Amino acid sequence: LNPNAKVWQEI
Amino acid sequence: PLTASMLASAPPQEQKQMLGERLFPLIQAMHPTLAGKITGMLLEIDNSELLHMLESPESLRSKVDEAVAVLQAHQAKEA
């Protein structure tokens, strides 16, 4: 698991 | 519900977002503030496993718990 992953924004 | 067939109907460049759209509300229930970061982390997992997690609450919870512990450990490491 990568703690640097891009943050999800929901639609 | 999201199925393998539905995911395969989508343009390949859209498949992770289809998963993220369904994963997020569940992860947000568990972790309201950090859901966005956790969802980002899990989307790196292979699509078949993500589909399974969407329909198996125990499986999702256990992966979310891992993500949270890794994020917290990284916080201490960046400190």
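Residue numbering in chain A adheres to Swiss-Prot, whereby the residues present occupy positions 15-25 in order.
The way this entry was determined, per its header, is X-ray crystallography, 1.8 Å.
Including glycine, each Cβ sits where the backbone N, Cα and C put it.
Taken straight from Swiss-Prot:
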{"type": "MUTAGEN", "residues": "A:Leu15 to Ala", "note": "Nearly abolishes interaction with PABPC1; when associated with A-22"}
{"type": "MUTAGEN", "residues": "A:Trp22 to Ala", "note": "Nearly abolishes interaction with PABPC1; when associated with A-15"}
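Neighbour counts of Cβ atoms within 10 Å were taken for the mutagenesis positions A:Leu15, A:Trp22; the minimum is at A:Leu15.
Separating the Cα atoms of A:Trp22 (mutagenesis position) and A:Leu15 (mutagenesis position) is a whole-number distance of 15 Å. According to DSSP, A:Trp22 (mutagenesis position) sits in a coil region rather than a helix or strand.
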